[PDB]
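Let me begin by presenting the structure, written as structure tokens, before commenting on it.
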Amino acid sequence: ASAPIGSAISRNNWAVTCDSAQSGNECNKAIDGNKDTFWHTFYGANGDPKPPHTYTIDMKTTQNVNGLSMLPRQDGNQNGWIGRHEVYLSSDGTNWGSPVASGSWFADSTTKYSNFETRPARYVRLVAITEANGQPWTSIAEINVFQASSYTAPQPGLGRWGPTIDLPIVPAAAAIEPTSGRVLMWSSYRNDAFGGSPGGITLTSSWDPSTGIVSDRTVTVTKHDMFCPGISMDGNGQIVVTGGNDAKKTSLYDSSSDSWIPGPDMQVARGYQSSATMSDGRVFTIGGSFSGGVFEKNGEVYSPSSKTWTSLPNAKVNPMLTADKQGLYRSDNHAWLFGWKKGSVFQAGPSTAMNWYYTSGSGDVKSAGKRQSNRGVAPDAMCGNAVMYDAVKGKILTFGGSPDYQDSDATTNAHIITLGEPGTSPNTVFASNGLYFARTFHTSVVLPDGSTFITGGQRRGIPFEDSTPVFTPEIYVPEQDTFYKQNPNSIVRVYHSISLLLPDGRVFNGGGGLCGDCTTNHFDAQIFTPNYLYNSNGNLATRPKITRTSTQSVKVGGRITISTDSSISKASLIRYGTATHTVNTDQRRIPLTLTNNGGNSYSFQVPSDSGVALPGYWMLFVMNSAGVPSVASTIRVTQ
Ligand SMILES: [Cu+]
Ligand code: NA
């Protein structure tokens, strides 16, 4: 089950309208309080007018709406279940504007919801674009609208939340499909649950930012339940999903052909591990005691070319273990991994001890010192985040987390780690004065301007519980070493939530839950539009356009020449990301030093060190003097 973010509005005075309503299934059957009566569009003798079908409500008075619920027919029949849909809010009953929520509701008889930022309105319109099985009907047993306690208009210059993307599953794991710009999401064997899985099946869901369509597909060809996996985009552009519910499986996702291909089994069964792409395109992983057993699981490396997993026993997991009260089950989880120079992988945390992992021979591990600062040694930060915002200067920003996986207080701790050559103890300092809000289970993404967007989480880690939630996201600005609070959202994003940077420079944040009958399952996501896509007036700014690219596939050290429609001041490459359980080892940013060829023509060189410029798919972004970024041009980097 799920839940609305506000309280139900009294449906007494209400006035309802429908496009079609067969006698006996009146428009008002939907707001009568009886779950055995339902509105139903024309059918049979009145014909079967196919969808879309519209349900409009005049609440008579103005209410601070923040959500709605739709209850399907409970008589045992499937006819009328809504699939694709949109939710509009109006003040006048003519001008509906943009949809506050849209997506696709799962095919079943459970109550569906649409939760979105509070917006005062008098009318509510639920459009049923499609029917869960392709039939011509729309039948709503009970429909409700919700209101928040009060309305506070967003503050100017602090970004905006919305719209809401309704999903058929709980996106506990996601990635951007680089060749198509689609958001791939997956839950487990069930749409809202992982517990009690027979293995070999994964429900996936996609969202196309261009078209706004939510489409789900069931994957069984890789015989893999991809819940709690390791995720890495290899040197060949394929996404490498490892272990989880099916602890030894490896599933590969090819963006080009939009298909899943079976991969070789890992040497050691794992779950909740972290995998990181190396400078040569291979994939390194270590830890992961959530599944496949609880014992010392050392590093191993996957080769895209030979399609093999090779064990690296001497790349010891031991030195990176936290002091979790639940022991090894949690202590080797979600390592903060970063692919670096000469096949090395840097482990920044969550453990206090940081280390260097080597992939030559049978592997090796070398101590890199402790995450610290003048404020002292930093404690184990399980489920804290790590983001490489300037790979060129080996800059990593770390923050949040707690001593233990759960029943542990979050910290406001934040550090700036500065990598050098593999083997040398990197420099670390405190980041400003830490986070505004202590949080764990939160998520982050590096933005085009190098700033890091931090959102969601709770003050105290309690999986599946929406307590002590932080609704105010923060953004760190490296040039000022300052954190800035942004406009708050209304949906709790804790355990099992994700965040990804979209090709358009906006943030996709969603999920949380995945606990079956719990009321904390969030089958949605929202879009955050940073202040950089707005001008002084609060309007959407004109974005520079990348009119030409000399090539879209470049070797490390190679050069690219572009043409824009206006003069650009800054440019940056951002590696496509994947996300789950606060881990994202794929995203990273590269600040570009531009050469002005004149006439709005520019050139730049991709870093020759593939350890900085990891192979795979990247996003090219250009910014004008105003700071407004263009949409991204996809560049494939190869070694
Ligand atoms: Cu999990
Ligand atoms: Na009813």
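In chain A, numbers come from Swiss-Prot; the residues present are 42-680, in order.
Even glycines carry a Cβ here, placed using N, Cα and C.
According to Swiss-Prot:
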- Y536: active site, proton acceptor (ACT_SITE)
- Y313, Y536, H537, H622: Cu cation binding site (BINDING)
- 42-189: domain 'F5/8 type C' (DOMAIN)
- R371 to A: Reduces catalytic efficiency 250-fold and substrate affinity 22-fold for D-galactose, but improves catalytic efficiency 1.8-fold towards D-fructose (MUTAGEN)
- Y477 to H: No effect. Improves catalytic efficiency 5.3-fold towards D-galactose; when associated with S-424 (MUTAGEN)
- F505 to A: Reduces catalytic efficiency 166-fold and substrate affinity 9-fold (MUTAGEN)
- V535 to A: Improves catalytic efficiency 1.3- to 1.8-fold. Improves catalytic efficiency 2- to 3-fold towards D-galactose and 1-methyl-alpha-D-galactopyranoside; when associated with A-477. Improves catalytic efficiency 4.9-fold towards 1-methyl-alpha-D-galactopyranoside; when associated with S-424 (MUTAGEN)
- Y536 to F: Reduces catalytic efficiency 1000-fold, but does not reduce substrate affinity (MUTAGEN)
*When the number of other CB atoms within 10 A of each residue's CB is tallied over all shown chains, which of the recorded positions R371, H537, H622 has the maximum?*
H537
*By Cα-Cα distance, the member of binding-site residues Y313, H537, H622 nearest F505 (mutagenesis position)*: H537
*Additional residues surrounding Cu cation, by Cβ distance to the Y313, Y536, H537, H622 centre under 8 Å*: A213, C269, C424, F482, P504, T621, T623
*Given the binding-site residues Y313, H537, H622, which lie within 10 A of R371 (mutagenesis position) by CA-CA distance?*
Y313
*asked:* When secondary structure is assigned with DSSP, how many helix, strand and coil residues does the domain 'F5/8 type C' (42-189) contain?
replied: 8 helix, 65 strand, 75 coil
_Using DSSP and collapsing to three states, where does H537 (Cu cation binding site) fall: helix, strand or coil?_
coil
_Distance [Cα-Cα, Å, rounded] between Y313 (Cu cation binding site) and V535 (mutagenesis position)_ = 17
*Relative to the Cα of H622 (Cu cation binding site), which of the mutagenesis positions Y477, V535, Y536 has the closest Cα?*
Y536
*Which has the fewest other CB atoms in a 10 Å radius around its CB: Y313, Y477, the listed recorded positions?*
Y477
*Cβ atoms near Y536 (mutagenesis position) (within 10 Å, other residues, all chains)*: 27
*Using all protein chains shown, find which of the mutagenesis positions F505, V535 scores highest when you count other CB atoms within 10 A of its CB.*
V535
